Amino acid sequence: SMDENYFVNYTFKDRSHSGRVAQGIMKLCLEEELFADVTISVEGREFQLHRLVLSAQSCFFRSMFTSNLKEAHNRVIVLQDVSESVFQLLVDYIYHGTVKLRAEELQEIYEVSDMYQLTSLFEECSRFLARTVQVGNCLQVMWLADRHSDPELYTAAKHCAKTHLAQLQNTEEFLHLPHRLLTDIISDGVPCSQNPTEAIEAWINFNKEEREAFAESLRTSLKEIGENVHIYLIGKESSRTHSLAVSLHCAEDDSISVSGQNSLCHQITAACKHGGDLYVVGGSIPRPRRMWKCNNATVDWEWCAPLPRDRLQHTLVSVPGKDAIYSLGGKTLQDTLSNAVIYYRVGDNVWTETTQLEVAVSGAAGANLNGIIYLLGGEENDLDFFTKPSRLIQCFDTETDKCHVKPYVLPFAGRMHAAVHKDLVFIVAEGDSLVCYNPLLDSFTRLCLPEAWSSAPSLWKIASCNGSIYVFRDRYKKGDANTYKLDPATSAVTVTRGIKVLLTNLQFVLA
Amino acid sequence: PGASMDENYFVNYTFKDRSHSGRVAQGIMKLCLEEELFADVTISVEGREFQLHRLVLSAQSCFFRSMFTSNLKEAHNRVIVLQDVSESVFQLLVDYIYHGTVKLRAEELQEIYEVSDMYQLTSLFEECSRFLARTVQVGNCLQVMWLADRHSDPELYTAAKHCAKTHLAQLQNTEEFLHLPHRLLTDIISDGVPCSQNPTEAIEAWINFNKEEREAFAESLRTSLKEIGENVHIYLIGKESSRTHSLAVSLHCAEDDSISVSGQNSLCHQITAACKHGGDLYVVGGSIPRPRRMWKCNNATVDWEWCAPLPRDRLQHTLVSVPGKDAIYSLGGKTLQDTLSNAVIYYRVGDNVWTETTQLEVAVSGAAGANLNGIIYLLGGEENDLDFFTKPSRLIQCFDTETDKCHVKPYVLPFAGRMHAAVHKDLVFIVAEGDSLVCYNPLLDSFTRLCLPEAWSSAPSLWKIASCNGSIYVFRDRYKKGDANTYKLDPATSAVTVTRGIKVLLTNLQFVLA
Amino acid sequence: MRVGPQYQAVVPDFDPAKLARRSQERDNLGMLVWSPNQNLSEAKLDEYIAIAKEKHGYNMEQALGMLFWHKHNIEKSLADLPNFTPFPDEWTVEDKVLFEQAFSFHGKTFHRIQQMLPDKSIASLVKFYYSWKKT
Amino acid sequence: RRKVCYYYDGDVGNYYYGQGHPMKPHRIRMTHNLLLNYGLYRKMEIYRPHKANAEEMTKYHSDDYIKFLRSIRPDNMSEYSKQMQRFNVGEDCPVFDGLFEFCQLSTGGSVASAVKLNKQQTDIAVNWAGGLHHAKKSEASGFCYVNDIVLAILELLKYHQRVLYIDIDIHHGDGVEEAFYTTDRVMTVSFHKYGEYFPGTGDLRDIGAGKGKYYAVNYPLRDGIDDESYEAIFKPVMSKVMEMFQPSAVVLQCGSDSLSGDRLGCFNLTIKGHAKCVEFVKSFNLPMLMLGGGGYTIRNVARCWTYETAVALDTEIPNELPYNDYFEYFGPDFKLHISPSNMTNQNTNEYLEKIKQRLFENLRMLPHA
Ligand SMILES: O=P(O)(O)O[C@H]1[C@H](OP(=O)(O)O)[C@@H](OP(=O)(O)O)[C@H](OP(=O)(O)O)[C@@H](OP(=O)(O)O)[C@H]1OP(=O)(O)O
Ligand SMILES: [Zn+2]
């Protein structure tokens, strides 16, 4: 400001004022319970609350308190649509901002926060509900999201119910759901193996008299799609110097079977799976430039545009939102780390360069999350001309093309593998450790792991498929091919049968 | 963020909201001011009636919390009368308490200071103390002495003590000095007074004011008297037109706004950087292609001394002096192969050994370096881009010497290129091309352009800035034949006064050190 | 960029007085197979090429190499064309089937192909492979 | 008129680098096959290059390296592990049958062209087989075994006071630039992409050393340069180089891997933009030598080199492709010229202007001839 002088006249803005006010309000409202002026009664329990903070936090309480009714002027106000525990948790959230969310009462908190217009808690409860949806309560969550006009949760429930449409066939709530919900879940595109025609005919046959008129509309609005629960495996055989690309298809029985197998005559430096297509980079390498695209149906190889620069151990991240493949970081042939970022347009077969990274890393783990690319771990550039294992977090916003390094740090360092599941990043590092990373709250939750993994200190590859997390072993013994499925709800581990591939070395496992 | 074992995102976990504090603050400000709802307590000052909320007041100030929780009927009374604070200052305090911003000004500063001390508003009190230390002068240094002594404020007291002891000779005839308590005089003379101020005359005058009561303190005052020498200086390093040897001039700033030459020295090598450490001058030079020699000049002896050579060869690097650790820092610079360098090295005077520390985020060459309570700021300079060439830079890089950690501030300077910066009190004054002077406050992270008379627009010449006893002097880089213009800048009123008493046979002023 | 006697080349010195001797003493290190003739019409050459390619099976290069042998004499070349057979790599039907099987099994690894076709050199196999892949 | 000698061998097309190796020397054969069908050979002298013996190759390369090359065979590969480690023969440059025969053919073509051009018999000599410019003095690199550009230049130096070497391949001509890094008799100008590209040399500050200071010129470029930018940076820099250096012979390395759509190159040049460089160089009326080298999309290479040989003879050629032995390879468009891609040009005007001005400032310091 040109009109302000720091020796006579200037304005003073305090950056710690908001935090100080919040902490003072919390301390004065909870620890001593002072200056209480409105009383709320829930199920016989008496709450002494301050109308100012409640009115500033939510619009509903402001509307009720500013009304001209005698009840607003009354000291005691009764509430009957909430329980004691839920209202206590709500008051805790309003006064502190820290709320302990439990799955048993998530539905109640979701409904009540919608009623009281607490936006942030409603959004967090919606995210928790979208995580927790399973095949058991998919239609109930459909109904809830439609009632409360929540698009994200409704879309998540639609995606979960659409891909398990055959199993929902023999449930009463599937037969009883209105015509609009069925139209929405069908027109989204049901996979061919689920037999949507059986679902349509059964829904019609539930009550033929009152439902026959909707047959033509359902058939016209029907759209069907094909199979992509593929987990791509790139490996090298012990007796061969070429690369083998094996694509596995996951069944509903939790058995994994090989659907195809391809051989490439070139070494591979990096690989990513975009949609249903597999892209590999490798060029008989003092020269990482060539790229080849494999399609499952063709069982062949198609060459794509070469890399604008040849780098070793870069991270290839697939971004279906912008229909692009990103190459981030990576070493150079002169052993100097590079921070160049380049993205490849699948439609136009053209590369482009964007803003460089803040910190150069090589061999990082790249995870795409709602169009934002996270670079996890890798190897930093040590000041004394060498490289050290890294633990920093880098966030790349593809919509804005702006990158920034997170102030937080991973529990471990070094080489790691990242798999995105729902709204979380699961990262597996050396030493049999699994970390569940939530970027919105920016917190870590280590998952317990069975002692059988301690026999050898081998690295583990993690891949996510149709809502299940699979953990693979990098080194396979002769006749010993172990693939561990992980259930994140209870941290259970189940061995999966049906896998027998002569891949001694699993170079890359792609989700 | 620790990896909690008992928390998982599918069964049970703790949701912590980081936008809650800002939302609560904004909502409470809006409700309390724009709509004026839920008014609970009433405060009356000089007949003017304010409606306030006891919750916010008790949340921000402990005095109001203690006042509101009393069992007396006045606490439960709807109206409460305050008679110590003026209405305007209380309005400013309410504005600060609710909104969080307040328009500080010099006319109400002392009253705001005292009242904010009474009401236990720590942040506003500290900011007012800083702003009062900035504006201290010789005319009211003793009043600030007494104020900071009453209010138990060490930083303001130290600043006032420095200003008063560095101008003790001007306070000899002042009426306030004659009435000064003996403890204050003991503290002002025991801190170390320059011998040019004649402290013994001050003691003699103070005793002669009232001999019948101050005679017993004569021996204690004389025994506790501590004196140091004299070196108020602004080294000017430059080259003459007729000679190829750099000539260094050490000027002495008199108390009557006259700058007199104290001595001069000549060196027979090219110098690429220079800095002023304590009372001594340090220069880095050497013939091409080996500019890695230090030369230390002592003003007491007017002699050159050899020091430890630089660890590596550099050009146009920035040298700053950090008296906190008794070190000299070299920041950025260019290599002999025309490549910008981000290497940082620091030299210890006591150990005469150079050591390398962490590198910068972005390498710069020729950037201005300013010291601030141990934090080194790099301003302007040149940065390399597209792709082998250099571009004028406007980034501000902060180097914290305690943790040896460097950062880049999100904001950028109003201009770019080469610039000269001189730290003044708590502010960094930057002068660049185009007759532009900007006052930069790192604490509030804001800039204030300083209007400058059109006499600077006669020629497009660069300017160098220096600080001496809290007075800002700005020099012209190019001296015409017989023309040596030096302006004293008063930042309170942006007034520029031509100074006299300077004769200088310099054509190019390579560096100005303060 | 490395500098040293073990990296750079030994550039000879330039002697102006020695220019007219070395060149006239050095033989042309190449064999001439065709030279342009300005007295020959393009239509006659096209007709001769077509006749050689169709009636006698000569390819593009061999017919013109033979034409230069008679000093651009079209009549003599046509008369002597049937007297010489343009010897190809005698790949029989069995040889083609065997090479197809070898390509199907071992791919473009011509060293392994040579194991099952010992009478065919690696160069011959490579030459045949690129002509075979056209179909 | 203008006499052009073309060096082709029918055996150089039968060498296989390996499975999926980018460099297939068979691209030369259909390059000749297009020449035989366009009718360009009517106005061209065709020669068969002799096999240069190891004595001719020792003028630049060390004797032990050439002894290894002539002694190495795939059937005794395991007996020379230390040699392969020392001489960088392996994954970069695979051992194949006829390695030394291929090297002999390339260097014989280049040296014979230099000798024929050196007798003032012909003005332009065309040798697409050679042009390998990455091989160092005692180690192979970048699919190049024996550096034949340097041997051809050394043959030219016996009569020409100054020889100017012009590179337009996307990669830096590190072998020849290294070979003549301390010589004022050869000026090597190279247009290449800088950054991470192989071999990561040819910086803007690489201007030689010793007597050769300011006698080596490097122009580092960026991704996706178009025809207009390439012409606008080639014409003035070449004009300044020819005005200051004043050469007596030109050796042009018409690398075809800078085209739009290669397997390895990332430029955006079309065939017209590539041939404009050769047409501009040919107009200076100097004893000129063209060699190939580079190029890894075989059909584009054949089209580009057929056009290059067509512009050497100042002969216009039809855009449609006449029927030949490799007609099916050029489908489905069946046209000589290739369209540019949609690649974004990263060579901003300011970047090219600054680089060109820096090069001009460097060239002013070159002493007058
Ligand atoms: O030019 P195209 O007809 O498209 O085919 C080539 C050819 O393969 P095919 O003739 O079997 O299709 C190459 O093989 P060779 O002739 O050298 O044996 C092969 O190269 P590699 O052998 O080195 O794999 C190359 O593939 P690529 O460029 O991926 O290496 C591939 O071209 P496409 O990639 O277009 O199929
Ligand atoms: Zn190349």
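Numbers in chain D come straight from Swiss-Prot, and the residues shown are 8-376, in order.
From the backbone N, Cα and C atoms, a Cβ is placed for every residue, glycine too.
The 1D-myo-inositol 1,4,5,6-tetrakisphosphate binding site annotation in Swiss-Prot covers D:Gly27, D:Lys31, D:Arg270 and is backed by similarity to another entry. D:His141 to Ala appears in Swiss-Prot as a mutagenesis experiment; the accompanying note says: Abolishes histone deacetylase and decrotonylase activities. The annotation active site is assigned in Swiss-Prot to D:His141 on the grounds of experimental evidence. Swiss-Prot lists D:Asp176, D:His178, D:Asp264 with the feature Zn(2+) binding site, giving similarity to another entry as the kind of evidence. Among the mutagenesis entries in Swiss-Prot is D:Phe287 to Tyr, noted as: Abolishes interaction with CHFR; when associated with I-297. For the mutagenesis of D:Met297 to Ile, Swiss-Prot gives this note: Abolishes interaction with CHFR; when associated with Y-287. The structure shown keeps the original residue.
Locations of recorded Swiss-Prot features on the structure.
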{"residue": "D:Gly27", "record": "1D-myo-inositol 1,4,5,6-tetrakisphosphate binding site", "Cβ contacts under 8 Å, 6 or more apart": "none"}
{"residue": "D:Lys31", "record": "1D-myo-inositol 1,4,5,6-tetrakisphosphate binding site", "Cβ contacts under 8 Å, 6 or more apart": "D:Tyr23, D:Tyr24, D:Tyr303, D:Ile305"}
{"residue": "D:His141", "record": "mutagenesis position", "Cβ contacts under 8 Å, 6 or more apart": "D:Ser148, D:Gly149, D:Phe150, D:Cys151, D:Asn154, D:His178, D:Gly180, D:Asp181, D:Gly182, D:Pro206"}
{"residue": "D:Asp176", "record": "Zn(2+) binding site", "Cβ contacts under 8 Å, 6 or more apart": "D:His140, D:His199, D:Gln260, D:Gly262, D:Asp264, D:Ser265, D:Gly300, D:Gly301"}
{"residue": "D:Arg270", "record": "1D-myo-inositol 1,4,5,6-tetrakisphosphate binding site", "Cβ contacts under 8 Å, 6 or more apart": "D:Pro29, D:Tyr303, D:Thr304"}
{"residue": "D:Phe287", "record": "mutagenesis position", "Cβ contacts under 8 Å, 6 or more apart": "D:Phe241, D:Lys242, D:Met245"}
{"residue": "D:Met297", "record": "mutagenesis position", "Cβ contacts under 8 Å, 6 or more apart": "D:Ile131, D:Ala132, D:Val133, D:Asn134, D:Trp135, D:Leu259, D:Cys261, D:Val285, D:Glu315, D:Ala319"}
D:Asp176, D:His178, D:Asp264 excluded, remaining Cβ within 8 Å of their centroid (Zn(2+)): D:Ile177, D:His199, D:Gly262, D:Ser265, D:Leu271, D:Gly272, D:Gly300, D:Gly301, D:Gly302
Maximum Cα-Cα separation in Å among residues D:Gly27, D:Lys31, D:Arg270, which the record lists as binding 1D-myo-inositol 1,4,5,6-tetrakisphosphate: 12
Assigned conformation of D:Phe287 (mutagenesis position) - DSSP reduced to three states: helix
Where D:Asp176 (Zn(2+) binding site) falls in three-state DSSP terms: coil
Chain A contacts among the recorded positions D:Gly27, D:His178, D:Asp264, D:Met297 (Cβ under 8 Å): D:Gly27
Assigned element (helix, strand, coil) containing D:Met297 (mutagenesis position), judged by DSSP: strand
Collapsed DSSP category at D:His141 (mutagenesis position): coil
Annotated recorded positions D:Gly27, D:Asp176, D:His178, D:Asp264, D:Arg270, D:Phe287, filtered by Cβ under 6 Å to ligand 2: D:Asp176, D:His178, D:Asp264
Cβ-centroid neighbourhood (8 Å) of the 1D-myo-inositol 1,4,5,6-tetrakisphosphate site, D:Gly27, D:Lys31, D:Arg270 excluded: D:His28, D:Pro29, D:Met30, D:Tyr303
Cβ under 6 Å from ligand 1: qualifying recorded positions of D:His141, D:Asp176, D:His178, D:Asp264, D:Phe287, D:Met297: none
Other CB atoms within 10 A, centred on D:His178 (Zn(2+) binding site): 24
Neighbour tally for D:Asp264 (Zn(2+) binding site), based on other Cβ positions within 10 Å of its Cβ: 24
